[PDB]
Amino acid sequence: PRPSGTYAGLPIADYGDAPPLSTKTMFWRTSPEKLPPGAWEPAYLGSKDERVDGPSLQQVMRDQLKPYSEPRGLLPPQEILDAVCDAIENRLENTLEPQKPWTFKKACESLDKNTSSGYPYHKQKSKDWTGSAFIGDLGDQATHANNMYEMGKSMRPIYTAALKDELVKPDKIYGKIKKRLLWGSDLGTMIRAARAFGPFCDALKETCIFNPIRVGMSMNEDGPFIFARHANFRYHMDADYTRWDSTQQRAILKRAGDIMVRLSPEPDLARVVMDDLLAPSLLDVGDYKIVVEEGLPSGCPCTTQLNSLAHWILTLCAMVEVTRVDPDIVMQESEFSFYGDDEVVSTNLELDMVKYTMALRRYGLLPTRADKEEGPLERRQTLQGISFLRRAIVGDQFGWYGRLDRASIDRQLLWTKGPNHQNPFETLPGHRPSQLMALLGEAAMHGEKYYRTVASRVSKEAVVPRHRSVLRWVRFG
Ligand SMILES: Cc1ccc(C(=O)Nc2ccc(S(=O)(=O)O)c3cccc(S(=O)(=O)O)c23)cc1NC(=O)c1cccc([N+](=O)[O-])c1
Ligand SMILES: [Mg+2]
């Protein structure tokens, strides 16, 4: 750890080991025809992107790192924070079934084998996986990490920075180029965090309908119940935060982590891992590993739950600050849904929206109105039209459900995933059945008319069910 200075506003701690940022996309066009105006396309691919002449990917990454050197917003008032945290912990103790510890074997099995091991080998995890265990280098890395876990010994996570290959609005390619920062965790940290927090994460997933952290929900199976519950409350809103992860305070995440640790079956071992996760983070940006003291270190498996929990603490602190009602009463009078930064907030309380917005902003968060104008967040008295997990919530005669917007459905027709390549507009030879049947489902939820337009598009080239049938399957079966 010898070099020094400042990289993208953040301290340099060492030289970096990360491989080069990706110059390819997994998205291919489904026909050679020209795309409509305003059509979304895969994010910028760097100096070799034929579509535009933009900055280096490393510069694009430096842009994403800016928010992490911004100053934090403020802690909620301490007396409110303490009471909110207690009420959250208490609700979780009243609902979660105690779990057994996770074994090394279980931890290994849980890892997604089709992503990278991160530092130091940067290889797809499948490559040292036998079907039942890690061998070779990953085996060594995993076993060592597991030993350290069992001994309650600290290890420093090393995260690897990347940029997300996804379809984006054209202006993010042909205007001011943007591309989203991803933190990839090192396999050692994944093994330790899996063993320590997999149990809590499982317990919490079993309650995803009765508790606000919805991670693990099935939209088609649980959405109807989840949204029917929200609708029992009068006022509905969604703060639609900007840059949620980069604006988090580690002090808040430490509060969320404390709760996770105390509700874990190996709390002394889990405490060591959570402290490592929340200590100033080492992020490999290629040239340098830099130190990031603030924001969400979003590599590991449990981080969505941790982030969700931090979301819960802040939303509730803001509501208590403004309404001056006790946390437990706010919770009696509300239904929340959280998935990382994504929220739905339903309440019977008459919130002073201007005062609510100001408190969120005082905490360093960046809530945004639907019109992106300045001023206070808005609320409505129907759940319908609020979104969660990229679906509009819709109510009808049969009940509530989540519907994918037409535009997202169109997009999945224009593009298909396949191996990585350099030119997005290239069509993939050689035809995705189950994915077609799913698309018909979503199309169906928009009526027979739109369903039929999508149904023709699907027939090419390529068992096309009737609207009424498929609707019934997706809504009820
Ligand atoms: C965030 C997100 C973004 C894109 C997709 C998604 O469906 N992507 C795609 C999958 C498969 C294909 S395929 O090539 O035809 O097989 C896609 C093809 C084109 C475009 C997409 S995409 O929507 O633009 O990514 C595809 C899914 C998600 N994930 C969710 O909607 C999601 C996340 C967590 C939980 C739930 N959920 O419980 O409903 C749903
Ligand atoms: Mg939302």
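Chain A is numbered as in Swiss-Prot; the shown residues are, in order, 1183-1613, 1616-1646, 1654-1668.
Looks like X-ray crystallography, 2.3 Å, at least that's what the header says.
Cβ atoms are placed via backbone N, Cα and C, with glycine included.
According to Swiss-Prot, the Mg(2+) binding site annotation covers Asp1420, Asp1422, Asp1524, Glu1525, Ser1569, on the basis of experimental evidence. Under 8 Å, Cβ to Cβ, and six or more positions away along its own chain, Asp1422 (mutagenesis position) finds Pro1549, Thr1550, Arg1551, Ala1552.
Residues annotated as domain 'RdRp catalytic' in Swiss-Prot: 1416-1537.
Annotation of the mutagenesis experiment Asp1422 to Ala in Swiss-Prot: Almost complete loss of RNA-directed RNA polymerase.
Under its mutagenesis entries, Swiss-Prot includes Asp1508 to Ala with the note: Complete loss of oligomerization of RdRp in the presence of VPg and RNA. Decreased interaction of VPg with RdRp. No production of infectious particles. Within 10 Å of the C-beta atom of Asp1508 (mutagenesis position) sit 13 other C-beta atoms, taking all shown protein chains into account. In this structure, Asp1508 (mutagenesis position) belongs to neither helix nor strand by DSSP; it is coil.
The mutagenesis experiment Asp1523 to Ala is recorded by Swiss-Prot, whose note states: Almost complete loss of RNA-directed RNA polymerase. Long-range neighbours of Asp1523 (mutagenesis position) (same chain, six or more residues apart, CB within less than 8 Å of its CB): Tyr1423, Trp1426, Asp1427, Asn1489, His1493. Following the DSSP three-state reduction, the secondary structure of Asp1523 (mutagenesis position) is coil.
For the mutagenesis result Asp1524 to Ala, the note given in Swiss-Prot is Almost complete loss of RNA-directed RNA polymerase. For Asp1524 (mutagenesis position), the same-chain residues 6+ apart in sequence whose C-beta sits under 8 angstroms from its C-beta are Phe1570, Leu1571.
Here the residue is the original one, but Swiss-Prot notes a mutagenesis experiment at this spot, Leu1531 to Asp: Complete loss of oligomerization of RdRp in the presence of VPg and RNA. Decreased interaction of VPg with RdRp. No production of infectious particles. Its own atom aside, the Cβ of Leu1531 (mutagenesis position) has 16 Cβ atoms within 10 angstroms in the protein chains shown.
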**OP:** Would you mind sorting out which recorded positions among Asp1508, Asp1523, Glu1525, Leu1531 put a C-beta under 6 angstroms from ligand 2?
**Re:** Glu1525
Subject >> Interval bridged by 7 absent residues [Cα of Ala1646 to Cα of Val1654, Å] >> reply: 10
Subject >> Listed in sequence order, residues with CB under 8 A of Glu1525 (Mg(2+) binding site) and six or more positions away >> reply: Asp1420, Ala1421, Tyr1423, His1493, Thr1497, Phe1518, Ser1519, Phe1570
Original post:
Could you state the CA-to-CA distance between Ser1569 (Mg(2+) binding site) and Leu1531 (mutagenesis position) to the nearest Å?
Top reply: 21
**OP:** With 2 residues left unmodelled between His1613 and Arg1616, could you check how far apart their Cα atoms sit, in whole angstrom?
**Re:** 8
Original post:
Near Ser1569 (Mg(2+) binding site), how many other Cβ atoms are within 10 Å of its Cβ?
Top reply: 16
Original post:
Cα-Cα separation of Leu1531 (mutagenesis position) and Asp1508 (mutagenesis position), in Å?
Top reply: 12
**OP:** Kindly assign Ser1569 (Mg(2+) binding site) to one of the three DSSP-derived states: helix, strand or coil.
**Re:** strand
